[PDB]
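To keep things clear, I will list the structure first and then write my remarks on it.
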Amino acid sequence: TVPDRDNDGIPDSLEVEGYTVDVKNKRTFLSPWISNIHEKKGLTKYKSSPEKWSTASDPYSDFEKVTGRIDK
Amino acid sequence: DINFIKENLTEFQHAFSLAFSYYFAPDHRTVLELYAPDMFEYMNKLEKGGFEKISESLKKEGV
Ligand SMILES: [Ca+2]
Ligand SMILES: [Ca+2]
């Protein structure tokens, strides 16, 4: 498998080097930052720490904060 | 046709190598499955036995 230290759902290399979230038909997919695809659509580029479940130490993980699976 | 295939084969070479690196870097393989779902199928057929057949067709000529 691919490593995930903090167990939030994003792999470590994506957290260290960059990732984003795109929606293709009606399904969202967490993908690494490609500056050709994701920069034309105006997506945001995120980085976070690979060993904290929540990088800002609040009770919401990085995966929930970027994918909308959060308290609204 | 022949003219496009003979002047700029480095671009098709670049396309295949970039698809190869997207297929085998394990952190982002699903990028290829999402944004190019038939290049993913091409590389998946090529990995599940096509590489073996190209190796055999070269090793037969090698002896
Ligand atoms: Ca992680
Ligand atoms: Ca994290």
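All residue numbers given for chain A refer to Swiss-Prot; the residues shown span 203-274 in order.
Per the header of the entry, the method used was electron microscopy, 3.2 Å.
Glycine is treated like the rest: Cβ placed from N, Cα and C.
Residues or ranges marked as Ca(2+) 1 binding site in Swiss-Prot: A:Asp206, A:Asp208, A:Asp210, A:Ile212, A:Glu217. Reduced to three states, the DSSP call for A:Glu217 (Ca(2+) 1 binding site) is helix. All chains included, 23 other C-beta atoms sit within 10 angstroms of the C-beta of A:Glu217 (Ca(2+) 1 binding site).
Taken from Swiss-Prot, the feature Ca(2+) 2 binding site covers A:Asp208, A:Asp210, A:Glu217, A:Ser251, A:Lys254, A:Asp264, and the record attributes it to experimental evidence. Secondary structure at A:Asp208 (Ca(2+) 1 binding site), as computed by DSSP, is coil. Listed in sequence order, the residues of the same chain lying 6 or more apart from A:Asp208 (Ca(2+) 1 binding site) and placing their CB within less than 8 Å of its CB are A:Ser251, A:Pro252, A:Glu253, A:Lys254, A:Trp255.
Non-local contacts of A:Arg207 (mutagenesis position) by the CB criterion (under 8 A, 6+ apart in sequence, same chain) comprise A:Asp214, A:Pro252, A:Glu253. Swiss-Prot documents A:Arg207 to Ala as a published mutagenesis change and attaches the note Abolished interaction with LF.
Under the heading of mutagenesis, Swiss-Prot lists A:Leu216 to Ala and annotates it as follows: Decrease in the ability to bind to LF and partially toxic at high concentrations. With a cut-off of 8 Å between CB atoms and residues at least 6 apart in sequence, the same chain places A:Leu232, A:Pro234 near A:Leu216 (mutagenesis position), listed in sequence order.
Swiss-Prot gives this note for the published mutagenesis A:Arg229 to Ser: Abolished interaction with LF. DSSP classifies A:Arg229 (mutagenesis position) as coil under the three-state reduction. In the shown protein chains, 8 other C-beta atoms lie within 10 A of the C-beta of A:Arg229 (mutagenesis position).
One entry in Swiss-Prot concerns the mutagenesis experiment A:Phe231 to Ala. Its note says: Loss of ability to bind to LF and completely non-toxic.
Long-range Cβ proximity for A:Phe231 (mutagenesis position), meaning a same-chain Cβ under 8 A and a gap of 6 or more residues, is found for A:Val223, A:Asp224, A:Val225. Quoted from Swiss-Prot, the note attached to the mutagenesis of A:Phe231 to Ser states: Does not affect significantly interaction with LF, while it impairs tranlocation of LF.
For the mutagenesis of A:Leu232 to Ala, Swiss-Prot gives this note: Loss of ability to bind to LF and completely non-toxic. The structure shown keeps the original residue. Counting every protein chain shown, the number of other Cβ atoms lying within 10 Å of the Cβ of A:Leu232 (mutagenesis position) is 17.
Reduced to three states, the DSSP call for A:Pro234 (mutagenesis position) is strand. One mutagenesis experiment named in Swiss-Prot is A:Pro234 to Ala, and its note says Loss of ability to bind to LF and completely non-toxic.
While the structure shown retains the original residue, Swiss-Prot records the mutagenesis experiment A:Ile236 to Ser with this note: Abolished interaction with LF. Counting every protein chain shown, the Cβ of A:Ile236 (mutagenesis position) has 16 other Cβ atoms within 10 Å.
Around the Cβ of A:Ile239 (mutagenesis position), the same chain contributes A:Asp224, each under 8 angstroms and 6 or more positions distant in sequence. Under its mutagenesis entries, Swiss-Prot includes A:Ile239 to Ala with the note: Decrease in the ability to bind to LF and partially toxic at high concentrations.
A coil conformation is recorded for A:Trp255 (mutagenesis position) in the three-state DSSP classification, outside any helix or strand. Of all the Cβ atoms in the protein chains shown, 16 others lie within 10 Å of the Cβ of A:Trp255 (mutagenesis position). According to Swiss-Prot, the experimentally introduced change A:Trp255 to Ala is described as follows: No effect on LF-binding ability and as toxic as the wild-type.
In the three-state DSSP assignment, the secondary structure recorded for A:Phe265 (mutagenesis position) is helix. Here A:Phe265 (mutagenesis position) comes close to A:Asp210, A:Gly211, A:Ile212, A:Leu232, A:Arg271: these same-chain residues lie at least six apart in sequence, with C-beta atoms under 8 angstroms from its C-beta. What Swiss-Prot notes for the published mutagenesis of A:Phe265 to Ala is this: No effect on LF-binding ability and as toxic as the wild-type.
Here Swiss-Prot describes A:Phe265 to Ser as a published mutagenesis experiment; the accompanying note says: Impaired translocation of LF.
In this structure, none of the mutagenesis positions A:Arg207, A:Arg229, A:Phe231, A:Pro234, A:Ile239, A:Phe265 sits close to ligand 2 with a C-beta under 6 angstroms from any of its atoms.
Same-chain residues at least 6 positions away in sequence with a Cβ under 8 Å from that of A:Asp206 (Ca(2+) 1 binding site) are, in sequence order, A:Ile212, A:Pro213, A:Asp214. Counted over every protein chain shown, other Cβ atoms within 10 Å are most numerous around A:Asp264 among the binding-site residues A:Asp210, A:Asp264.
Selection of the recorded positions A:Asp206, A:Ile212, A:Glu217, A:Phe265 by a Cβ distance under 6 Å from ligand 1 yields, in sequence order, A:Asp206, A:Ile212, A:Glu217.
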